[PDB]
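A.B. asks: Provided herewith is a single structure, encoded as structure tokens, for subsequent inquiry.
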4 protein chains.
Amino acid sequence: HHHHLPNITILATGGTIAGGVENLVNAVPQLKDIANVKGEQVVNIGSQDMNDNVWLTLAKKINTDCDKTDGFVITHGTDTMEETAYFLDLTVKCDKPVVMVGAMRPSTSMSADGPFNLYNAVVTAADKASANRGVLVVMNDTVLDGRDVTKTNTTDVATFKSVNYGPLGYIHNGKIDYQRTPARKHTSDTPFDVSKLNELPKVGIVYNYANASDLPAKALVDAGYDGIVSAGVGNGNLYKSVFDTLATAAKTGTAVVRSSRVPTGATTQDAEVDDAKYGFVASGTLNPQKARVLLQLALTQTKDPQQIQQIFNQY
Amino acid sequence: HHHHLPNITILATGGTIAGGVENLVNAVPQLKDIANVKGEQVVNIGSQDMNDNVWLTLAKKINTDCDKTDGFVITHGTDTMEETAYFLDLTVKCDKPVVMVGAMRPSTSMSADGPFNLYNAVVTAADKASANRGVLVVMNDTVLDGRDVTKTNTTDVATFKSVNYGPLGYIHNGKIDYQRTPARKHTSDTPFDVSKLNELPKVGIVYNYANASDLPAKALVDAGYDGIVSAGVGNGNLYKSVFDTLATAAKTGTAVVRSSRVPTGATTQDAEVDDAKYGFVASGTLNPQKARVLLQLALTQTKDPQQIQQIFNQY
Amino acid sequence: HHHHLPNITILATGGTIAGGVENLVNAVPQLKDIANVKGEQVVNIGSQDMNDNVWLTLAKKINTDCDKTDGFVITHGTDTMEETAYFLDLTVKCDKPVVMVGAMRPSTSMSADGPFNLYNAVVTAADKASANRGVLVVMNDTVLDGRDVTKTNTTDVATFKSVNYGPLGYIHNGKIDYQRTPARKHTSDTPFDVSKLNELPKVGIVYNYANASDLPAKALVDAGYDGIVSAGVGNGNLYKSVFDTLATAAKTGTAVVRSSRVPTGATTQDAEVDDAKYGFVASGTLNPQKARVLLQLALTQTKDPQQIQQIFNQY
Amino acid sequence: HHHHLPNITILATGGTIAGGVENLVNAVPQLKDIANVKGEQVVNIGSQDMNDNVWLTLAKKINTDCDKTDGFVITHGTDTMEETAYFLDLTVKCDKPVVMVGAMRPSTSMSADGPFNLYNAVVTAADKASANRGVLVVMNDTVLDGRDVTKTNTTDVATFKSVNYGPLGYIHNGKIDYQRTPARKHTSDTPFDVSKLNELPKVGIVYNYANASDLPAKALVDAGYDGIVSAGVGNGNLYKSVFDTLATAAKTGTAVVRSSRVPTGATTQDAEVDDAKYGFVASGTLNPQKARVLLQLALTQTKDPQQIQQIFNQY
């Protein structure tokens, strides 16, 4: 028995997080002890410039290249890693671990976090126990589900947290103790199939706050947007002028999801917004940016609010 | 020596939080043991409909009626209580405690939180030790500064937290142990004087996220808005199309503040956005809705970015 | 079809949490809308006086009375609710929901939390979706697993949190959205059978801190204790004098578990304590009081350290 | 004007946190850009072996060497850094910044945190704005007061948090934005003078939990201990057998402080323990290990419970 190591594929979307993509193994020599790593640059953007085209590219590349590898690590900027992770959570049909990883400090800074995050992302992708848990994010010693994971602090290396349901597992000395898995349907259990798409439905986000102008919302309407996500106040409430515009849009063919600017907690049914009455959809624990991801994919399949709510209740 | 009680004024902005405003003392009989309470309905709105006119009304009423009372408790909806609290923090010149209070459960529900929150808000307003600390929010046994306080959860009675610098004090058996006070200048130490205003500068908020449309921003520009606040990704980064529109607006007379959709942590100077170069202002720990409050008031005094940054560094 | 309600049994261990046990339904009339409630006083203690005899009594009563009811709610003091919940998690063989509930404010105080907590505990016990999740604690709108749940604050109504892995579900308008379940084996999947015991193995807890005396530990040894749990510093380290006494006890027939005074995070293997070498057991995420529960039950089955570690790796 | 740098003194208590003490400047070359660093090894222990003698040594060395330097950084193990920081907070009379720093990962590990923590500790010690704030801990980009700071997680680099009152400031690009300072009296404003002591009063900690044995407590009594700190359940309650022993000890010349095993929140007066009646002292937000520090120093000045409570109300 040759003691052989998993084949792990690193897909890079941006700059390096340790220190080019072919060189990652010399940046972090301990990688060669836990996997056989192949690197490919897919794109080279800053994740604040993340977009629908890169999401389609990643989902098709992983889906196409699933047989060629034992698992995937995606290097991504931290700003939108929580959006890409959820998109891939819903669209990846490969049944091998996909793990996203980033760094909150530059690779050339004192105590750069990139290198060890990358080690732990590879450990996670290599661990047969990581399978069947959806698309993961690995940051600061912790394995996080792609649905709940979010950036909680602007600068902290410990910023990534599953703020509503907690992490799946912690990583110590290259081993994971998993104690949870996401109940919401992901990966091969969703009907979201993007293999044949080169665009996604147009979904935009508007913010609520005292004195909020109806103009951003009206611009998305006037633009024909397929859906709008409201970053509501409190339990997904809307400023009277925004509510008026969205209530009109919902009765004239625009899908409307009520989310919350509030960083934890569900936008529920049965609070101060009669959703049945307005044709609205409640986002549950999906924050605006995540709610947008699911609304875009819900729109690839249905324009019916009652069917979108069911999708927001299951994924 | 007649053992006399402080005179406390309750200003109501909405529905009751215990159970009309004249009746609050029968809703919470223990009030009569700690103060002499007078109630006045100032407005009756849901706080998701909160606006510039109500803020002007409250600041002038407190400023005008300062001599008539020992302190103020304002009953307010939870959705925008963190915006009103910061506006009053910057605009109140009365040197007597102003405390804001709300309820996360209806007054008629099981275990309604309104009644005890109201008791604790009155205790806080009555406590000579509460003076000189700015405008406060009292929720869930805790005294919170108006600057840092925010709603962290959609439904939890413990939702209000000073997420960056912590609470000022905790409330047990009608006494407060204060261990902190806000360092940022407030109340009588700000130059913000609204006594003679009946409108505020037009300031709107745009959200960043993958594939973000430039259309909301362009609508605020086309509308002549005095300022725009960016709910950035990560450390106040902007999606390339939003950045393009805001960079143009900043060089053509629109004040632009970079904040973060990220619920804790500063939007700093000296990260990936050269603010000097674009004429932008970094919001620091001010979240978008709070950053809007300070930008509106900064605009009552100056249109100069470098002077707005100094204001964002001091208040 | 008569629309019939579940039969729910309330077992009381102490004073009332709403407002005697037969009267709970008049204290909270909305109960009659979701269940048929029967009350029994099992004991009447304050939970700071909680002990092995009450744990045996509850596990046998639930195990014996499983067929007679659709589920159980146990009213318990908050101080040790996290210990009883874990003991019942490991020892209950009934496959019907057992939910523990308490109150952080007296039933006669303003905004008493007891009543709604009790409503939500009954909702949880009634919900067929609550089955197969182990023994639960329901506090502040949240369903918590008995293993991870702990009291994080001395006075806050939101004190109960699953600080390492998060809650199982949130409770809104009498419905639960479950998104997690505990992976560690519980209830019918443990070998812990207490049906025929009237005592438990003697297990005590010692605290680490600078200058810590070896005398508490030596008193537990001199007393013949079957095991000792160390409330370690950091990653389950011990003060040199405590370590000396425990290292001696471990080689002379005393089971020794290293836990942490640190309120989150695992006491891991492979840090600064060679456990193999000392015959010690690492507690993982079990805090001292929880680690004691599992060590006591591990000792009903085995005295072998290597077998106790396996038990601490599986339950 | 030669642009000169502050003189900063590093006092080491253990192994290196970057990579001997004279070599720290080559381990972290950016130090030479912000200070003139001198290193001295005072002791070389692991902080789980921290003790009264090292505390006396550090307080006298800083007090004696105050004139010789612009500020101090102390390298310390993380396990007991929160105890030493509070002892120095109460005993240091130097009016120059003393900052404590540690590392949660070994200096030779991937992404070792030591180096940047050390940079930030020096920045903090160098910053004239750091003066008059007490003894500080600097970890993970954050400036923390010595009183409230505690280790919240066993392994996380972000473990150090001021869990009750928040941090004093955050550190970005070598600058601090301070927004708070501790209200409790520290450093030169305490009467604790240890200049002439070579021992401290004997103070031990006992843990509460279901079925807790009275034997640890009895061993501390039988040993003549000057005080005992109770790691209570909930709001500093005690298991009936522990309470009996402590109630006896308090009436026979042993100082007894009720703290809480609960990791946040005050052990209050006026809950379920009549402190006046038992001659007990409530620890407030002081956790057991911190409460021990203040009780030991309170005992250098007074044996009177009512005077110890006043000390626990002011420091």
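Every residue number used here counts from 1 along the chain in the order it is shown.
Each Cβ is built from the backbone N, Cα and C atoms, and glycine gets one as well.
Quick paste from Swiss-Prot:
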- B:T16: active site, O-isoaspartyl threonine intermediate (ACT_SITE)
- B:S47, B:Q48, B:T78, B:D79: substrate binding site (BINDING)
- B:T16 to A (Swiss-Prot position 34): Loss of enzyme activity (MUTAGEN)
- B:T78 to V (Swiss-Prot position 111): Loss of enzyme activity (MUTAGEN)
- B:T78 to S (Swiss-Prot position 111): Reduced enzyme activity (MUTAGEN)
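How buried are the listed features, and what sits near them?
C.D. replies: The Cβ neighbour count for B:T16 (mutagenesis position), using a 10 Å radius and every protein chain shown, is 19.
B:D79 (substrate binding site) carries neither a helix nor a strand DSSP state and counts as coil. The Cβ of B:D79 (substrate binding site) lies under 8 Å from the Cβ of B:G46, B:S47, B:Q48, B:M50, B:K151, each of which sits 6+ residues away along the same chain.
With a 10 A radius on its CB, B:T78 (mutagenesis position) counts 27 other CB atoms from all the protein chains.
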A.B. asks: Can you give the distance in Å from the Cα of B:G19 to the Cα of B:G20, which flank 15 unmodelled residues?
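C.D. replies: Between B:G19 and B:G20, the Cα atoms are separated by 9 Å.
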A.B. asks: Which of B:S47, B:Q48 (the binding-site residues) has the most other Cβ atoms within 10 Å?
C.D. replies: B:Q48
A.B. asks: What does the structure give for the C-alpha distance between B:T16 (mutagenesis position) and B:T78 (mutagenesis position)? Integer Å is fine.
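C.D. replies: That comes out at 13 Å between the alpha carbons.
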A.B. asks: Rounded to whole angstrom, what's the largest C-alpha distance between any two of B:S47, B:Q48, B:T78, B:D79, listed as binding substrate?
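C.D. replies: Taking every pair among B:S47, B:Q48, B:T78, B:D79, the longest Cα gap is 9 Å.
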